Protein chains: 4
Amino acid sequence: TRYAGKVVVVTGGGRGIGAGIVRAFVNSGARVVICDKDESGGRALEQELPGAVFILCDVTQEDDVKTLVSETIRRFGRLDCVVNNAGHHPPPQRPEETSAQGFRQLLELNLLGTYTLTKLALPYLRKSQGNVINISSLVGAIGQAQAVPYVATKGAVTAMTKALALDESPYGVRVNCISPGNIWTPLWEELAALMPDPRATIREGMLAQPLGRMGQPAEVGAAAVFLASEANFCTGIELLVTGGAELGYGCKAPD
Amino acid sequence: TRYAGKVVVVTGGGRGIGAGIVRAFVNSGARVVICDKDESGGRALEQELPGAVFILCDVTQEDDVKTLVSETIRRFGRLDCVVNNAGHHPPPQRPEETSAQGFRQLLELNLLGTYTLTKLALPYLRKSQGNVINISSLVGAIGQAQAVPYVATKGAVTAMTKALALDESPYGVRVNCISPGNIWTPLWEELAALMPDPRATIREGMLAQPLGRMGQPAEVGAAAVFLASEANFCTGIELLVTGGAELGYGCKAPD
Amino acid sequence: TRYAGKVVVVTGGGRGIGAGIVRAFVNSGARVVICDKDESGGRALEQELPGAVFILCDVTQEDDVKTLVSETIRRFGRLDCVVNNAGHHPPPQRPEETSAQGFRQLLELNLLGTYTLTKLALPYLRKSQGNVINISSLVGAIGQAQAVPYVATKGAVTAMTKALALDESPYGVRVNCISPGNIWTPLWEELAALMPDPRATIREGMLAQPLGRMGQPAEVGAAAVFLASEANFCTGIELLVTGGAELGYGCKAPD
Amino acid sequence: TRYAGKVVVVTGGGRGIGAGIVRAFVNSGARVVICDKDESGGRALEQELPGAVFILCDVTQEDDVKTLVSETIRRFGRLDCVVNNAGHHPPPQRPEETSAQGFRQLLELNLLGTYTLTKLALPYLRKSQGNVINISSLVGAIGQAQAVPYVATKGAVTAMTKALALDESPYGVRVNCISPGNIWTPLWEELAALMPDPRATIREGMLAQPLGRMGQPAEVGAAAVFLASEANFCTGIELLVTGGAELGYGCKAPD
Ligand SMILES: NC(=O)c1ccc[n+]([C@@H]2O[C@H](COP(=O)([O-])OP(=O)(O)OC[C@H]3O[C@@H](n4cnc5c(N)ncnc54)[C@H](O)[C@@H]3O)[C@@H](O)[C@H]2O)c1
Ligand SMILES: NC(=O)c1ccc[n+]([C@@H]2O[C@H](COP(=O)([O-])OP(=O)(O)OC[C@H]3O[C@@H](n4cnc5c(N)ncnc54)[C@H](O)[C@@H]3O)[C@@H](O)[C@H]2O)c1
Ligand SMILES: NC(=O)c1ccc[n+]([C@@H]2O[C@H](COP(=O)([O-])OP(=O)(O)OC[C@H]3O[C@@H](n4cnc5c(N)ncnc54)[C@H](O)[C@@H]3O)[C@@H](O)[C@H]2O)c1
Ligand SMILES: NC(=O)c1ccc[n+]([C@@H]2O[C@H](COP(=O)([O-])OP(=O)(O)OC[C@H]3O[C@@H](n4cnc5c(N)ncnc54)[C@H](O)[C@@H]3O)[C@@H](O)[C@H]2O)c1
Ligand SMILES: NCC(=O)Nc1ccc2ccc(C(=O)c3ccc(F)c(O)c3)nc2c1
Ligand SMILES: NCC(=O)Nc1ccc2ccc(C(=O)c3ccc(F)c(O)c3)nc2c1
Ligand SMILES: NCC(=O)Nc1ccc2ccc(C(=O)c3ccc(F)c(O)c3)nc2c1
Ligand SMILES: NCC(=O)Nc1ccc2ccc(C(=O)c3ccc(F)c(O)c3)nc2c1
Ligand code: NA
Ligand code: NA
Ligand code: NA
Ligand code: NA
């Protein structure tokens, strides 16, 4: 009952981290709108979970997002929390293999889609003293190899979270982000499957964490529910869900 | 029921943040041991809360802490979480007004008392795959005026949290800290009461936060319960409970 | 003679921070190419400084940047350092007053122009074991009010610096950024001139720093020369030139 | 001539990082006082370098430090910069192998010795608008394995730097720190020599840096000279000299 009577929109909610966050909010008593650009995962989740419904919506299409918000209000009467989870990590790319145009397209999903849904939802969040939760990445803060565009988009999301927190604090609307590290999702599986030795790449990923495993969507989901329902003095924070990967010295390559 | 069947020790649990953390864990289903060097607050809390009991213990006295741990095991059979909250902020002191000896004494409470209880408890935490929660401070990270010794002790606690997280991760024991900002407690009230204009000093404190108020012990308590009971992929993190005070530009004093 | 025999390109070098960085490198013995989209400041600087020359170039125009690099090599035979300083801060804008299209345009200057010149220059920097210096902002790290797009662009530049540092470290090319705080430049003057009380706005800006003044272009310039010429074990760092504005509590707005 | 006419005290100046910093300041035109508790390195450096002199002084002995300051003034007439470099890293120690008393002793050197010389020197630094430079460590910020006491002492030094910067900014005295990563010094050599496979331990240390080597005392020295002589808008900063070890994912140990 931690978030009973509340209404939550989760973008990219059809699989992976997004689906874990959907399940965490339903388990807390909330009604959830699943936004995804793909029908398959999200429609099945709608049938599985009483309290969850699916709305097809590509967050890079402004008119899809407008409809997403107006249907959430029409069907449920309020809006309390937006979770900006939709995003993509391209396959590893050397810097000279990137293009300005590929970079713009990635900014369009990972940064501007978050911006657009946040903007269209804030009027309703102000009425409910609701809150925004953005899913950034640890690599926005510490960097990552062969991912200059991805890393730059997540640096922007984390910084944007802090700016918007400042602007919305007079209106009682909190704005926070979660920076996951290696979480085991279908995207992680798909990227590993492209590599010469998928299993070695997955072993590498597990051991980047002092805890020796990757994280789960449910753990990101629990962090989200905490920010929504219990972190009433937290705004502009970056909550790390990484298993300790940012800690200590490692293998990154006498004087 | 989030932490039902679990056993928690909270130091400095007799008032303020500590008492808020006690109440949050009892509300989550846990049995709580209240450690304090003063009898008055903690003994009343024992009578108020079924599931909480009080043990007199000065965390700077190694034999007090040994007894604290051995009695917790004798009375309850396990130990799942230690919350190192006991600590002190001296009145504002200019750097030339401090002494090496006053600095050592403050290190004794704010740093070594945390170290000692953590050390004596870890054998039992390893058996339970338990966890450690240290209460540091935002000012360890950003600094504070007229508090060189205090600030240095909290910088040490935050760094120590990360080192210990590294060492204990192979054994499944998580180690995290919470860095509160301005929280309204009897210590805050006592320091304000020493100033020329107490009410102006309290107004200043409220407005250091974008949210325009100070935080509450219950909010620190909710953050603690989250780290204990739900943050299973978090270790070595610093969870900010500050109301946004670290964000943006302020008044800190053409080219 | 700290950077004698070296060749440096500075974007936005015609006034402000950029012109200060130009002067610092000429004073260190280097030959400098001044890139700017406006002729007036940069052409005068060319006549003033032996060792500096001016090339008209809009960093958002890919063919301008290609020509910038190919002329630097044709005229001087090598390229040792690129300083990505060109950028803009819009007037203060509430979040609901921003647009996706204005945000894209700002990303085009502050982020993609840096990306494009870095990309076209890296082949030559690899040959010289040269280095990249990006001019980000403190507000990328701590946020700023009424500047969601600006803040997001500088968060991206700081994160991008760390990713590129990773990728270029095997080739001996260092990549670092400087995050200035309030520096007194014609842009600062222009923004203050838009406000109801320009002088009060400038007083506010000075007092956001513990040092009680704003910074100077020459101080950013000295930091740049240090990174280029002497910081041979520094890569991926963010060098703060802020006067302490990120330190301590301030005025950002009982429990 | 960058620091000509200036007078600098360097603690632990007899070898390693300290000796590198001594040489960097002499090369910049300054007169340097070498403080060390051991005679051998520092006395030879006095004979080697015109402009450097040696004063035996254990920074944990308050009366040694008082004499250090009063002799610097008596012999040279002013004091412009203090570099708090003296410090120690114990051999790797598991947390249950540490003691409260060993922890206190390490705090005495790495933290309180810095505090004491800073305190006795500040009157003279105020007269000269001088500055303080503390040598902390990257591991204060990111943690390190088997070094809970060491890590906590450096967390304290970095935080103390920011607090003191705040307090001294009205008087025009800047206070900054350098956080080196793996630097190749006699202490590094001595610790490696204790390990089962010294050469493997040294290879590990080199590859913790994206740059693939350890740093040199001269590079820390150049960073020090920059902070003293050219970073007039920098206070309370932490200048990383680490070769990128804090960047990206590494080896720190499916969901
Ligand atoms: N997996 C990790 O290790 C990891 C780590 C850090 C951050 N993240 C972030 O977490 C988020 C989710 O990652 P994931 O691993 O679960 O990914 P995923 O690919 O497994 O699932 C992402 C979901 O978002 C949807 N989506 C993609 N583009 C969309 C669009 N334009 N409109 C609507 N929905 C869209 C997909 O259809 C999919 O259902 C992303 O923002 C990612 O950057 C992931
Ligand atoms: N109040 C704030 O704004 C704030 C902000 C940041 C951090 N903190 C930290 O939070 C913690 C609690 O602060 P608070 O404001 O509630 O303080 P408080 O003074 O109101 O209460 C602290 C409690 O700890 C007890 N205590 C003190 N010394 C002890 C010892 N040696 N052994 C056992 N118990 C001891 C006291 O008796 C008291 O019951 C401290 O570690 C403090 O540094 C507080
Ligand atoms: N002034 C500050 O307080 C401050 C603080 C933090 C960061 N910064 C950053 O420092 C940099 C310089 O700022 P400033 O205050 O000197 O600004 P400024 O406006 O005074 O000068 C910027 C220069 O860049 C040029 N420029 C703009 N767009 C360009 C383009 N497309 N191509 C080429 N040149 C272009 C302008 O013509 C001008 O000569 C910017 O990146 C800014 O974000 C400034
Ligand atoms: N070597 C590294 O990788 C590294 C990395 C990060 C930080 N550091 C820090 O750099 C500093 C210097 O380290 P180093 O590797 O050159 O060490 P080092 O052992 O090689 O030399 C340190 C010097 O300090 C002197 N010293 C020790 N105790 C003293 C005391 N009580 N009074 C006066 N002098 C004293 C020693 O006699 C010696 O000459 C230390 O503060 C250390 O924590 C070193
Ligand atoms: N270039 C070496 C190399 O094998 N890189 C690889 C290989 C496989 C991966 C699988 C998934 C992810 C991923 O999406 C990801 C990971 C961490 C993040 F913090 C984050 O935001 C995203 N990254 C991978 C990176
Ligand atoms: N020197 C100006 C001045 O009036 N300072 C003052 C005045 C009154 C205070 C009342 C309480 C506290 C306090 O305990 C505290 C605050 C914030 C922290 F992050 C933290 O760890 C502790 N600090 C105060 C600081
Ligand atoms: N919304 C209150 C309000 O008066 N804001 C204002 C008013 C005037 C300014 C003048 C200039 C700047 C500026 O360009 C700037 C400053 C700091 C940065 F770290 C940075 O990257 C850029 N910012 C200003 C911000
Ligand atoms: N426990 C594994 C293990 O072999 N650790 C080891 C082994 C050998 C070392 C040699 C020297 C140093 C050292 O003094 C040091 C290094 C980095 C720092 F940022 C810093 O402040 C200090 N640390 C070492 C750590
Ligand atoms: Na349903
Ligand atoms: Na009870
Ligand atoms: Na010229
Ligand atoms: Na000499």
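The numbers used for chain D are those of Swiss-Prot, and the residues that appear cover 5-257, 266-267, in sequence.
Method of determination (from the header): X-ray crystallography, 1.9 Å.
Yeah, the Cβs are placed from backbone N, Cα and C, and that goes for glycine too.
For D:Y154 (active site, proton acceptor), the same-chain residues that are 6 or more apart in sequence and have a Cβ closer than 8 Å to its Cβ are D:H93, D:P94, D:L110, D:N114, D:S141, D:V143, D:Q148. The feature NAD(+) binding site is assigned by Swiss-Prot to D:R19, D:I21, D:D40, D:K41, D:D62, D:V63, D:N89, D:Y154, D:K158, D:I187, D:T189, D:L191.
Listed in Swiss-Prot as a mutagenesis experiment, D:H93 to A is described as follows: Increases kcat for androst-5-en-3beta,17beta-diol and 17beta-estradioll.
The annotation that Swiss-Prot gives for the mutagenesis experiment D:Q148 to A reads: The catalytic efficiency (kcat/Km) is 30-fold increase for 17beta-estradiol and 11-fold for androst-5-en-3beta,17beta-diol. According to DSSP, D:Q148 (mutagenesis position) is assigned to coil rather than to any helix or strand.
According to Swiss-Prot, the feature active site, proton acceptor maps to D:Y154.
D:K158 (mutagenesis position) falls within a helix when secondary structure is assigned with DSSP. Here the residue is the original one, but Swiss-Prot notes a mutagenesis experiment at this spot, D:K158 to A: Lacks of activity of testosterone 17-beta-dehydrogenase (NADP+) and estradiol 17-beta-dehydrogenase [NAD(P)+] activities.
One mutagenesis experiment catalogued in Swiss-Prot, D:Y253 to A, is accompanied by this note: Lacks of activity of testosterone 17-beta-dehydrogenase (NADP+) and estradiol 17-beta-dehydrogenase [NAD(P)+] activities. D:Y253 (mutagenesis position) falls within neither a helix nor a strand when secondary structure is assigned with DSSP, and so counts as coil.
Around D:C255 (mutagenesis position), there are no C-beta neighbours below 8 angstroms that are at least 6 residues distant in the chain. Among the mutagenesis entries in Swiss-Prot is D:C255 to A, noted as: Does not affect kcat for androst-5-en-3beta,17beta-diol and 17beta-estradiol.
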Anchor-to-anchor distance, in angstrom and between Cα atoms, for D:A257 and D:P266 with 8 residues unmodelled between: 14
Subset of D:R19, D:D62, D:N89, D:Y154 (recorded positions) with C-beta under 8 Å from chain A: none
Recorded NAD(+) binding residues, D:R19, D:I21, D:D40, D:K41, D:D62, D:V63, D:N89, D:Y154, D:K158, D:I187, D:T189, D:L191 - maximal Cα separation rounded to whole Å: 23
Near chain B - the recorded positions D:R19, D:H93, D:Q148, D:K158, D:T189, filtered by Cβ distance under 8 Å: D:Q148, D:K158
Greatest C-beta neighbour count within 10 angstroms, which of the binding-site residues D:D40, D:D62: D:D40
Structural state of D:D40 (NAD(+) binding site), classified by DSSP into three states: strand
Cβ under 6 Å from ligand 4: qualifying recorded positions of D:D62, D:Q148, D:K158: D:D62
Distance, D:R19 (NAD(+) binding site) to D:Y253 (mutagenesis position) (CA atoms, angstrom): 33
Local Cβ density at D:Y253 (mutagenesis position) - other Cβ atoms counted within 10 Å: 25
Nonlocal neighbours by CB distance (under 8 Å) for D:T189 (NAD(+) binding site), same chain, sequence gap 6 or more: D:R19, D:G20, D:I21, D:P221
Most Cβ neighbours inside 10 Å, all chains, among the recorded positions D:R19, D:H93, D:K158: D:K158
